[PDB]
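Q: Got a structure here, written out as structure tokens. Questions coming.
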Amino acid sequence: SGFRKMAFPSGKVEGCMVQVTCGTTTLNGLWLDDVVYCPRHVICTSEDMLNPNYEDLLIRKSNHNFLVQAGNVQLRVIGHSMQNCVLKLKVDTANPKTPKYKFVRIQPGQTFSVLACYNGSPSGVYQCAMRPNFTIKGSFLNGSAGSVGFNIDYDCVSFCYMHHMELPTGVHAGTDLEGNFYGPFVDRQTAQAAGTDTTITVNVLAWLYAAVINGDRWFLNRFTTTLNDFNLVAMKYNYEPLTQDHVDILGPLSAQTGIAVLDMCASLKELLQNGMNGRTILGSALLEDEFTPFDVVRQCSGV
Amino acid sequence: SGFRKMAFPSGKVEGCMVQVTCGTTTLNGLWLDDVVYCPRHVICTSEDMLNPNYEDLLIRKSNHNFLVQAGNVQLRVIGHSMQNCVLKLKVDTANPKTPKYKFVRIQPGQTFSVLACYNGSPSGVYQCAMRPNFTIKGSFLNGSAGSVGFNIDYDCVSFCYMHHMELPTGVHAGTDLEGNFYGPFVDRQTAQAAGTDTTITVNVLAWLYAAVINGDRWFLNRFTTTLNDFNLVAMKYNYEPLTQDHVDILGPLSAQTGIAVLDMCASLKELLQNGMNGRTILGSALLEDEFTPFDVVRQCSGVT
Amino acid sequence: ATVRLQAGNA
Amino acid sequence: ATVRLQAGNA
């Protein structure tokens, strides 16, 4: 038993991480087969970053302006192109450590592992959720751009996030691996703000089920609510409404614990109205929303 | 900015994980050079785990009773021996993925990364602290025994933990890689209980420095305290006494933030006596004690 | 209640 | 306050 914020093993991703340098600007790239993917602002100097015209900046670059290092080996760039907010650098060598992989786009509420990297070298791994306002609450310093987020399924790495920048509130923003931003943000150093965030309700319920599977039962009660009566409380407490698909996704956990989804919703309602009364759930004094139903099943059962 | 529970990249350890099966009992092993290390209760049946005599149980085994699998490849066991609570299975193939490594025992209050595995296959990675009572608060199911905990420094993996078992309270217990238990525990399915735990004071202070570095300052105040006056409060709240050595270790974080350690102790005293009054620190409504000073510097400075 | 050794079943 | 692009400096 036990329940922890748990990342996927990072080995398959570590072997893809490279360093990309343009002038004095450096960040991380993702080397898959003979292409290195990285955030396009590597072609910015410091003075370029407030109002870059990336088309202009890139046309003035040639292949030899891109220094790509895989460990100590320098990879020769033989072609380059811009796709949205990422650069694709064709290199003369295919990564012999390329895993089976997919590029995927995730939706708010889903989770992924981040391999934080600096100078092409992996530094650490942690778990993240994409917030309803499309930001992520990561841990990123200067040099971390190009670090990637990912999920692993049966030795296939699904890359879902590439890191670009930090908003003034201290949260983080990035793109999918085709360079499309998550959220209404652009890659320049301007005043930008995310939309008002909300709490991921289905994830809170999934984590309450994890707590029950692990023997925390003190928040359970005899009541059951309706999907509509609950959503009224949800909107009052800045929680996302619960959908029927959410109720259906919670099916395996409801059946495992024998606690109906709407039975659990009455626990959540009580916790939102009255708090925890000095008690904790799975070691937390706050309601946790960065575990999906899949995360709970993966960890509380099997592997 | 930001602060997360952050594990070391696990790739160097993933290459060492194998499956070890004896009869119908299976768990994970650690394959380094030509030895596979694993918990010795792999040689138990369910009937054996209440009151095993492991010396007898191992004499009744032979090399061929150990099925060792690295992925799809079966490794041939050419020797077997016991070292405390760990089995050492000599195999005919050295692991080509063996990293530079050390077997180190860690101190209570220190942290490490756990690579949880089942059937020799890594499933996830997360950070743990060795609690003052020598348990860890992990996430472990049946089949996870033999998962290891480690830290990485340069290219060197320092293995510090091998997982064996779960106590009735739901906390976890295991050994160093020489098979010596952390804490007053034994590998048998008997009633056992850990001593009373305490909160790791120096780590709480480290995390408060993390919070200041990240812009949480509401708990700061102009007051200061003496080490002895603080420890009087710490003892009342089941916190570990603070030592001058702890103060020394916090020196770099103190210098960086400009908050003297005993000033930050005055903040901690206030939080212990008054709570947070509905506020949070780094997203937490509880005082976090599973980050060491080194963990804070590593993450707030970007060590690779 | 007793300790649970966390080997698995083949 | 402004967004910080998080490339590094060599």
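Note that chain A carries Swiss-Prot numbering, so the residues on display, from first to last, are 3264-3566.
Including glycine, each Cβ sits where the backbone N, Cα and C put it.
Straight out of Swiss-Prot:
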ACT_SITE  A:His3304  active site, for 3CL-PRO activity
VARIANT   A:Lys3353 to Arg  In strain: Beta/B.1.351
VARIANT   A:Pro3395 to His  In strain: Omicron/BA.1, Omicron/BA.2, Omicron/BA.2.12.1, Omicron/BA.2.75, Omicron/BA.4, Omicron/BA.5, Omicron/BQ.1.1, Omicron/XBB.1.5, Omicron/EG.5.1
VARIANT   A:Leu3468 to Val  In strain: Zeta/P.2
Q: When the Cα of A:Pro3395 (variant position) is compared with the Cα of each of the recorded positions A:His3304, A:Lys3353, A:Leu3468, which one is closest?
A: A:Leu3468
Q: What's the CA-CA gap between A:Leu3468 (variant position) and A:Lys3353 (variant position) in angstrom, rounded?
A: 45
Q: Per DSSP, to which secondary structure element type does A:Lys3353 (variant position) belong, with helix, strand and coil as the options?
A: strand
Q: Sequence order please: the recorded positions A:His3304, A:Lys3353, A:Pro3395 that have their Cβ under 8 Å from a chain D Cβ, otherwise just none.
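A: So the ones by chain D are A:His3304.
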Q: When you tally the Cβ atoms that lie within 10 Å of each candidate's Cβ, which of the recorded positions (A:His3304, A:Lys3353) has the highest tally?
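A: Comparing the recorded positions A:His3304, A:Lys3353, the most crowded Cβ belongs to A:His3304.
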Q: What is the separation, in Å, between the Cα atoms of A:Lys3353 (variant position) and A:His3304 (active site, for 3CL-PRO activity)?
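A: Checking the Cα atoms of A:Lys3353 (variant position) and A:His3304 (active site, for 3CL-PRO activity) gives a distance of 17 Å.
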Q: What three-state class does DSSP give A:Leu3468 (variant position)?
A: helix
Q: Could you tell me which of these variant positions, A:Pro3395, A:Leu3468, has the greatest number of Cβ atoms within 10 Å of its own Cβ?
A: A:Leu3468
Q: For A:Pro3395 (variant position), which DSSP three-state class applies?
A: coil
Q: Could you tell me which three-state DSSP class A:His3304 (active site, for 3CL-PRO activity) falls into?
A: helix
